[PDB]
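Undergrad: Dumping the structure here so I can ask a few things about it.
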Amino acid sequence: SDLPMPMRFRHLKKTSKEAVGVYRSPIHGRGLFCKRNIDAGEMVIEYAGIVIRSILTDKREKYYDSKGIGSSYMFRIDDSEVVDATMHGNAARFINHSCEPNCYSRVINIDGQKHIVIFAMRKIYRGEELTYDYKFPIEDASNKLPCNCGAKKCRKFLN
Amino acid sequence: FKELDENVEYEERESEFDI
Amino acid sequence: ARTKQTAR
Amino acid sequence: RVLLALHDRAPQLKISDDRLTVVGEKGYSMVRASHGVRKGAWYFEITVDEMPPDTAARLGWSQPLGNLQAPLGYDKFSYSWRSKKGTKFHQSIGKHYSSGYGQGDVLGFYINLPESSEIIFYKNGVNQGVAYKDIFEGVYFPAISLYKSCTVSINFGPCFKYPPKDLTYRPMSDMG
Ligand SMILES: Nc1ncnc2c1ncn2[C@@H]1O[C@H](CSCC[C@H](N)C(=O)O)[C@@H](O)[C@H]1O
Ligand SMILES: [Zn+2]
């Protein structure tokens, strides 16, 4: 059968420091790179941060532009919770977006609390840069970030 | 940012939503 | 409220 | 239940199975408690069970980033009270605070973090004066550092040996 999810998760914590590394990316700035081959469906890294109620996102975003931070590191769990990695987080902050991603995100349930965990969509080999579809909500023509993932089937924008 | 390894749950103060 | 998402 | 922390400790410290007594080993090394505080007024006690010749202790509060292999008060993350001469140490600067404490003394540690922040140390129930005012913002843990093989024992509450007079607080045991 399958491994109990909370064991998978501890194993993730223990090994993810050794499988991934932060380097400069051809996609944008810095990113997360695979350091040893990861099999498909294996946990890669958790999107660690501060778990806040959904009603606190809009207040925090405004105070984030009072500090002039460019990018947003808030990553939504469900309708009522969001992980805020802006000031507190791990290497998963650097995972860039792609339209041909090798990773996907999903929410998991461990002891009542919920975590966002990045899973290997395929077998990923060493030297690859780890990416997932950010799935930003579409916006209008203004406040539109072009996408430089280099994919043959790029959407040309993050949103 | 400050590096972190497990999730921390934000503990709101009583006056969290106040002006 | 531009948060990354798990699904639409 | 609030104890001395299991992993968050220098590994050379000899901690007892109860997780409330600790012996030192060689150079100054730290151990924090399992629980910390972010707001309010909190208190705990430390008893110096045994302080052999050429042994010292620096006790107080630390943020999670305080260096485990350094005396309490070595960096910006911790404020300490030294058994030798009663000196107070923060960011490795020691200043005149009070008289020293030794074997048998029961020491008191008060912190206040209102939502005006203060650190006050007690010697057998007696206020030794305010040590630090308007301290850094963060989570503060009870912390012990020892220089050589002294023994101390920590008491988080609910009942303290020398409850300070006219001071309002909650025992750290409330955190558990
Ligand atoms: N595919 C992509 N093309 C261009 N920029 C991208 C991108 N994916 C992510 N980014 C940028 O990276 C930010 C997310 S934080 C991700 C880490 C970032 N690359 C860094 O060097 O720190 C977004 O705000 C976006 O501006
Ligand atoms: Zn693209």
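Each residue's number is its place along the chain shown, starting with 1.
So how was this one determined? The header says X-ray crystallography, 2.6 Å.
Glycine is treated like the rest: Cβ placed from N, Cα and C.
Got these off Swiss-Prot a minute ago, pasting:
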- A:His28, A:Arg30, A:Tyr73, A:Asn96, A:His97, A:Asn148: S-adenosyl-L-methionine binding site (BINDING)
- A:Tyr47 to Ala (Swiss-Prot position 3858): Impairs methyltransferase activity toward unmodified or monomethylated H3K4me (MUTAGEN)
- A:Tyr47 to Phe (Swiss-Prot position 3858): Slightly affects methyltransferase activity toward unmodified or monomethylated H3K4me (MUTAGEN)
- A:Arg53 to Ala (Swiss-Prot position 3864): Disrupts interaction with ASH2L and RBBP5 and nearly abolishes histone methyltransferase activity (MUTAGEN)
- A:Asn96 to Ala (Swiss-Prot position 3906): Loss of the histone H3 methyltransferase activity. Abolishes interaction with S-adenosyl-L-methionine (MUTAGEN)
- A:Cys99, A:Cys147, A:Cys149, A:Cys154: Zn(2+) binding site (BINDING)
- A:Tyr132 to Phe (Swiss-Prot position 3942): Shifts from a specific monomethyltransferase to a di- and trimethyltransferase activity (MUTAGEN)
- A:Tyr132 to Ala or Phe (Swiss-Prot position 3942): Impairs methyltransferase activity toward unmodified or monomethylated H3K4me (MUTAGEN)
- A:143-159: domain 'Post-SET' (DOMAIN)
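What's the neighbourhood like for each of these?
TA: Residues within less than 8 Å, Cβ to Cβ, of A:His28 (S-adenosyl-L-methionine binding site) and separated from it by at least 6 positions along the same chain comprise A:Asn96, A:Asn148.
For A:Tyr47 (mutagenesis position), the same-chain residues 6+ apart in sequence whose C-beta sits under 8 angstroms from its C-beta are A:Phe75, A:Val83, A:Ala85, A:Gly89, A:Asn90, A:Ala92, A:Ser105, A:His115, A:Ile116, A:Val117, A:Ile118.
Sequence-distant neighbours of A:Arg53 (mutagenesis position) (same chain, six or more apart, CB under 8 Å from its CB) are A:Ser80, A:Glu81, A:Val82, listed in sequence order.
Spatially close to A:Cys99 (Zn(2+) binding site) yet at least six residues away along the chain are A:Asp133, A:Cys147, A:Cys149, A:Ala151, A:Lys153, A:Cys154, A:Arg155, judged by Cβ distances under 8 angstroms.
A strand conformation is recorded for A:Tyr132 (mutagenesis position) in the three-state DSSP classification.
Proximity of distant same-chain residues to the domain 'Post-SET' (A:143-159), defined by a Cβ-Cβ separation under 8 Å and at least 6 residues beyond the stretch ends, is recorded for 26-28, 96-100, 131, 134, 136-137.
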Undergrad: If you measure every Cα to Cα distance among A:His28, A:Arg30, A:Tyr73, A:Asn96, A:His97, A:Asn148, the residues said to bind S-adenosyl-L-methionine, what is the biggest one in Å?
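TA: Largest Cα to Cα distance for the S-adenosyl-L-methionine-binding set is 19 Å.
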Undergrad: Count, for each of the binding-site residues A:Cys147, A:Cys149, A:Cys154, the other C-beta atoms lying within 10 angstroms of its own C-beta, and report the residue with the smallest count.
TA: A:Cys154
Undergrad: Pick the one among the binding-site residues A:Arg30, A:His97 whose Cβ has the fewest other Cβ atoms within 10 Å in this structure.
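TA: So among A:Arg30, A:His97, the binding-site residues given, the one with the fewest Cβ atoms within 10 Å is A:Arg30.
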Undergrad: Quick test of your reading of the structure: among the recorded positions A:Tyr47, A:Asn96, A:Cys99, A:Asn148, A:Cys154, whose CB sits under 6 A from ligand 2?
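TA: Passing the 6 Å Cβ check against ligand 2: A:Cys99, A:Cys154.
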Undergrad: Rank the recorded positions A:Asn96, A:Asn148 by the number of other Cβ atoms within 10 Å of each Cβ, and give the residue at the low end.
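TA: Result for the recorded positions A:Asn96, A:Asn148: minimum number of other Cβ atoms within 10 Å at A:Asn148.
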